[PDB]
Amino acid sequence: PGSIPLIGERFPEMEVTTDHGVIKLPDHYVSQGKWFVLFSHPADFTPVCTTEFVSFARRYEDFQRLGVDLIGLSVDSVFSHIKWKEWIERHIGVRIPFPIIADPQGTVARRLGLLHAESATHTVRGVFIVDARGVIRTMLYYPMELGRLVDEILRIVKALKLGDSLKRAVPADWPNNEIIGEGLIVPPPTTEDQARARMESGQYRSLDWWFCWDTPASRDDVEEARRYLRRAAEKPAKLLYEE
Amino acid sequence: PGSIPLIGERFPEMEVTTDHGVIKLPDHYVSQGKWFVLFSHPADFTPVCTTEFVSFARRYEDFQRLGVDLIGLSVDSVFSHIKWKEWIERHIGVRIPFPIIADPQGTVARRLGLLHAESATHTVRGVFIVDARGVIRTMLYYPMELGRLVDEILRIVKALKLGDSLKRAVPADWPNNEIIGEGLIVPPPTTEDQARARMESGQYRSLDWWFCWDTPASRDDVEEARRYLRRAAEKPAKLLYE
Amino acid sequence: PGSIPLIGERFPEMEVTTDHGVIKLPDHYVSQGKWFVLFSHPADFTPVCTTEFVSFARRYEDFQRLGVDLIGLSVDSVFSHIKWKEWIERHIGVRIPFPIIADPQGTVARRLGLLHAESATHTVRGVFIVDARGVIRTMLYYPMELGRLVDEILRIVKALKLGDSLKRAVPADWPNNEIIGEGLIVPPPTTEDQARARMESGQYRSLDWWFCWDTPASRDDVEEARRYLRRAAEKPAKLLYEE
Amino acid sequence: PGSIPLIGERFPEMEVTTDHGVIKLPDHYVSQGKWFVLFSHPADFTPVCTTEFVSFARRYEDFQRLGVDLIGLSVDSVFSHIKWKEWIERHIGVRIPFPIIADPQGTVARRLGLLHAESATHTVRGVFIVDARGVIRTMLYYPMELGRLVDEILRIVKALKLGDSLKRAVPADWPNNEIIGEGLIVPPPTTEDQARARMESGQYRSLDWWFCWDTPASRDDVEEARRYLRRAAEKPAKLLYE
Amino acid sequence: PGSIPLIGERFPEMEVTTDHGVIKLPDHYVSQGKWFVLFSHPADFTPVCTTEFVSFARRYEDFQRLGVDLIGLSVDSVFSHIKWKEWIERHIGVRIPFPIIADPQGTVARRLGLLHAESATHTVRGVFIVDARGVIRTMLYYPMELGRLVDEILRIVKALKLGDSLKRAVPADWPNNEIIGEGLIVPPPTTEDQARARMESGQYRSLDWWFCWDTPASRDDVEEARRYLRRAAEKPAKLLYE
Amino acid sequence: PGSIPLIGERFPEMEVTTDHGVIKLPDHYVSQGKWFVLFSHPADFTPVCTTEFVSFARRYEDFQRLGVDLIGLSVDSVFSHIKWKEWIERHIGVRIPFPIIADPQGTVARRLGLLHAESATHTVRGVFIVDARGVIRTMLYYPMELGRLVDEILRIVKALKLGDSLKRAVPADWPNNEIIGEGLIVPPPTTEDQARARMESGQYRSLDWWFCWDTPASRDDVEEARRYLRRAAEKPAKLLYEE
Amino acid sequence: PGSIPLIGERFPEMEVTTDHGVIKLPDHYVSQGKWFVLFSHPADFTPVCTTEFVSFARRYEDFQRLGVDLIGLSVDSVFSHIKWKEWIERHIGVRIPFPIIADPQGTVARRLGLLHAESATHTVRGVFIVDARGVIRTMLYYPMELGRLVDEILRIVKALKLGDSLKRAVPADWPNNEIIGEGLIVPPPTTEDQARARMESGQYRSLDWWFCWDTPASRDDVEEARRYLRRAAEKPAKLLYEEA
Amino acid sequence: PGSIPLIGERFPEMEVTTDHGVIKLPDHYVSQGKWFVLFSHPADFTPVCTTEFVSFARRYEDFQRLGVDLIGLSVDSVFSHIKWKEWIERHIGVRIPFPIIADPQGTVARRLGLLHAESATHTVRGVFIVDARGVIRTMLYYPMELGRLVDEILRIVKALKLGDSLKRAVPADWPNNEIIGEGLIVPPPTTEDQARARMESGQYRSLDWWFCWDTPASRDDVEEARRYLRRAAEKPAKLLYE
Ligand SMILES: [O-][O-]
Ligand SMILES: [O-][O-]
Ligand SMILES: [O-][O-]
Ligand SMILES: [O-][O-]
Ligand SMILES: [O-][O-]
Ligand SMILES: [O-][O-]
Ligand SMILES: [O-][O-]
Ligand SMILES: [O-][O-]
């Protein structure tokens, strides 16, 4: 009952107005060889959205370290976006550095399938993780009542880049997988002869011909991914509302 | 693009064949007062899928305690499903307790929008969080090459149930939000008079009329949620491969 | 081109979300015996729009005295509306007392034909004058770059109400028409026998059988309308920017 | 409902028969570098219509001063137009100098959306303000029972021409705006860096980054515009009926 | 009802994924001058299917000697196919040497009309005999509950090849037809003059002008076909379950 | 590129003209509790067709023994059918006892999908096995140049009936299956619990939970089915053309 | 209702399989300058059909003499056709010399509109008389229960051929018309001037300007046509059933 | 091509205007238990048509004897019909006793498929033989240039009536058939059993089981039918033009 773009599809070509100016997607980022996370929120000057913008802003350096840009999206105007950013900087002390798309009319929202059944008027909390070829790699749809876990978005992008670079699949809960820990998975053989050869080689740790794995990720890759989860799990030292 | 069910919609009505038998969704779970997490995986006898089933199985009691059940889905047959579960129990030592839908033909996958552009033949790693009214609450679409973080699925369900119960919205990264910690958010006023009254009352901690919050969650509820995230962050003491 | 509701049609039946709550148009006003002026503006936190809201707010008691309510409309959210009203109150010292419809998505805007070729995303400066039967009586379409003359909106509603009550048509530039001054026009005869009879009566001042008029508006009603125009022509002695 | 031309659109290309001859719109005016006001009226030999033609005629030189031509429109014939003009000149003592389109069958009226619900048979009192590029800049729809305020049409054209030449937006009620008087508005910044730069410049009087203004209009332009409103507000010295 | 390819039509052009790799049909075989038998089965890890694979495996050299390749098909994955082959080799001691198409989603099954009314989800037991020109020559549709007689598939291909090379039609039950034994049938005349001439020629053994036959097949070819049938009728000396 | 009825579907309801009279299918046989084999042939007075009718006629008592009726079908007239039967009895010494549908215009042929790319005008050599509930159980399509093996049709109907009666599946090449000989297969479990319960019972011979079998067929069932194959493989003692 | 080819139309172009082989209609006959009579019958090995084949066979020389070929048609196969012809030769002693189209599936039947409401499965007894230009000239539709009068088919072809060569219309019951006998009709004038000029010429015998005629047919042509009708009226001296 | 009514169909229900008045077909005749021959002709005051009308009128009594009415049809008016009848009676001395349908506009002609490729304007020479049940039994289509053989129309009606009453089929050229003379045919058996029974009964003269016949027609019926053909073949004693 709603159409969405799909993993493995190129991100829909569109021109969009942001509070940093007008840009073409995905080209703006593709043409710079950058991945991007496009996310949406229902409304400027609402509380869960504000908490998410602050969370993304605090993690901005972490996204930058991965060569990943951030871009928001709501049906509010650019004037709203700029006022809301002023409010956040003034009252919370956090500067939001990344652009937000202004989509009054919801033209962009409809193209991304962001209008669900909770609201006719405001987008859900969608997330599109897009690589440097402009291909959609992961999509999340959280609802208006539930803020995202932004560290899982960092883990997703990091693990996708790692997987691409090492030609490996990434196990559940990586880098803390219960079977293979920080190990990464060799894509399984797809022919009988390949399956036989793989075994006869003795090259990898293995549970069966279709489950081979090794540990090609650097300590830095592993501990940075693990850091995101540690941060997610840690009770904050000092809350921002206090000051 | 492709067609999907949407957040806020009733889960589409369907009869499905699982390796535990034939059931009707969402009625089977709604009838038991249960939420369910329906998730898909590309293929039995592939490694990332295997690690995810092991992670869900390990967390199964945690889901049960929340009144949530689990049901998998792939385009493999029930015979495949039963053999794969045999394999996992024998070789990894973990019994998978929950059903898996067998969807050869991809009838169910098409209804759910689980066939994306990565593969013509196998589903992506989709997740539908469905409440006890049978209403879809959250949807996640991970790709073939990346396993899920199952503790986040627990966090999502725990947070949604708390929000529903306490009549509150849940901030980014809860229960470790950097602005309000384990605080929960009062849904914002939608009229000028409501905004003025809310402020005049002095009832809540507030940054503005549209940003009020309090700390209604029990210590037990907060600690349960933090436990999910602590587990996610911790390197396992002993790996099951060993 | 684009589709609009038309003069003499009942105002399109619709439930709308305002910063005062949800209401049904035109019933909300019809059931109170009120006329209403529904006007649109392109965006909250934009300058021409702000000047118009201040102008309408200043004239609010004039509308209320006539039994006319005001209701605004833009594609911005209720949260934006409330924040904008706070800003106006705090910085200009003027409280905006009337509701504004929040139309993110442009559902109401499309229905009303308020999306023109200047902007794909924000409404024009439309005005619908709706009577207490819920019928559209006059429509104005001003562009983004040009603020309305709000005293002409008062003159329109005053003159329409007078014409309705007195069963009279209203000459150009009334109450200062160059031919008949504050005079009002008797609707012309539509048959030959009616035309001949009207002339035979000698009941009215007349230029021909189709042009008869009299002076049935009260001194108070004439002066009220004259006051609107004198205000329009008068330079404020003190400007609100000054304080 | 019904279709109409829209602000920002080029005025619909058409040949029209007037009581001055056949002309092509908007080309006839565009080729002369002139704006035009096209207005309609329900019917020749009706009283409100007559008062409006007299008002436009009285203001003809003011439109000419601005480089704006006038053209009327009704569903009556050219024969009716010429007879009605004779009548007005003889009985009111006013010559109507501008053309009126004759549109029996409402072909042109239908194209411009001038047939509304109050009459199936005669046009409403429409006004299209069209610039020298042929683009529709403002549209007004008054009803058959209420005559226009012609000085507001002058104010509209004057203010639009001023906005275009000075690259400024025009506040409500200009030149008597209650916030900034005869000031004109700088179109607001549309990016965060532009907003910051404008504030740092100190170039403009301002209430916020989105509300900057100055006073670039000449005294002549301001007083001209104010004079249209003064005239609107003035009780006539002598009535033409007398 | 449902749509199927037809006898005399070229086998539907398609790329297919097998547990040996990706191949294009019918080209892969045509380009080698080989016939192929494409057969389907409902599900890996089911018992009738397993018996059939072992039957084809036992006969694989007989097919090879005729210049006929074998290719299987079900809606299971390549991973299932490889695991199932492993199981058969380990438990039955038979290595399945030929590829099996993996058709999850049932794209190929639909194109070949292999989804019938007994199951929405798994194919029937279809057999397509395809010659070296890519043309479909015979089609069989057995049901889930009944295994094929693989020696009749050998008899069919052997008999079609003989009929093609010798320009003869093949009688019921050949090479053991009750009327003419191992005899082969001359295609009947289709005109009066042709019928008259055939009779006047006295060239063939004959029961009437439209029923003429001779014995052109070699002793080797006849004996080969008889051997298929003798094997079908013989109880195995040693059962593989033992 | 052609429509056919499908296994598991009720045989298409139709009234047909045979050389024995008009009957309704499948009702005619269902009402008697009989299975039937409906087979088609391209043309009367052609040689492969004649050999198949003689083969069916010779095996007629074997079909009768199983409670199975035979019915033929071609696009020829009833007159052709009767003449052809006369010819076969006179010239081959064999009486054809079962009816043949006359289908000029190919109405029935089209309903059964019996017109393939080999001939626009004459039916292929189709075989429909239909049970006593009127359901299609197996379909075979042989071409014009290749006669059927009628003993396989007998083995099919015998084995289907046997599987129905005993609630068993039938292995490849039964009763001479290479793995289990004359054994019959228990339909595999379709749930985990059913799979484990079957294994714990120790009720059946078994290679895995999904491969259990037993030997419930009588020696008479087994030896009758084997006899069809033995007959198929036997060189005829005397040829009918000689006689 | 049902669709049929029409008089004045070229016969529907088609390849047909006959018991003489595959030929193209009407080309096969047009190419030889021959007229043809295509006729249909419901079924081989049925009695009215058999009587009509024997009638056409007996009249085959008369048709050939006129440059007219015969071709039959039923929904039966070529094998049936051949066997039926064998039966007729053996039991009646008459060889059928002309081809019969085999139309199982009724493709040709449908195209010629030969399937009526009597039967869904077998053709009616249609007759198409087709000239050397391939044009349909006359169509007859007899029912299953009633055999044709074959001598009327000869009379039709003879008279149309005469009309064509002599530029004349042919009166009712020719050559025994009650008004003008073996006379043939001048096609009527279609304009007033042409009508007036015909009468002023005194060229023809005439009852009015629209009814002029003469006697341009040879004694041989007239007697040939009369012979067909005399044969139709005569009871055979010896019946073929007798000498089986 | 063009559409026509079919043998075995009820004659199209229609109201038609004749020179005798308005009648409903086929009901007018069905009501009387009569058969009818409806025939058409291209045009009144044309010569072939005139000869045919005279031939029908001469045979009127023969049709009446059989209980068969005649009705003509052309696209001419009733006024033309009456004038033409006047002409025929004055100049030929023959009264035309039966009605002719007047069909200007060709509404009936179109309905009966009587407009062929020879003429866009006038009907062919069609003949419908319709029984007392209103059912079309035979149709003939002669062209503009060739008059009908009216005695064959009598023979058709007589023979169809005889076949109906005696439950027999009628051989070619009856009552002068070259195989069986005035014999009539028993409709052939349609089952094997029926074929065998008929042969074993010895009831009928026969050539084979499918060719049985007898002689059930009275001498009166046979000689009457033969007389139609004798009349057709006879050179007229005196020509009416004389
Ligand atoms: O966002 O609440
Ligand atoms: O799944 O790897
Ligand atoms: O509004 O500027
Ligand atoms: O115009 O009144
Ligand atoms: O296959 O059971
Ligand atoms: O049948 O050959
Ligand atoms: O044919 O009877
Ligand atoms: O009719 O000539």
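The numbers used for chain B are those of Swiss-Prot, and the residues that appear cover 2-243, in sequence.
Technique stated in the header: X-ray crystallography, 1.6 Å.
Just so you know, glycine gets a Cβ as well, placed from its N, Cα and C.
Pulled from Swiss-Prot, these are the features on record:
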- B:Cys50: active site, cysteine sulfenic acid (-SOH) intermediate (ACT_SITE)
- B:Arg126: substrate binding site (BINDING)
- B:6-163: domain 'Thioredoxin' (DOMAIN)
- B:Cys50 to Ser: Abolishes enzyme activity (MUTAGEN)
- B:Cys213 to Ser: Abolishes enzyme activity (MUTAGEN)
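Cα-Cα distance from the residue listed as 'substrate binding site' to B:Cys50 (mutagenesis position): 9 Å (rounded to the nearest whole number).
According to DSSP, B:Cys50 (mutagenesis position) is assigned to a helical segment.
If you take the Cα of B:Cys50 (mutagenesis position) and the Cα of B:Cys213 (mutagenesis position), they are about 42 angstrom apart, rounded to a whole number. Neighbour counts were taken at the CB atom with a 10 A radius for the mutagenesis positions B:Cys50, B:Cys213; the maximum falls on B:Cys50. Other Cβ atoms within 10 Å of the Cβ of B:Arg126 (substrate binding site) number 25 in total over all chains.
Reduced to three states, the DSSP call for B:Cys213 (mutagenesis position) is strand.
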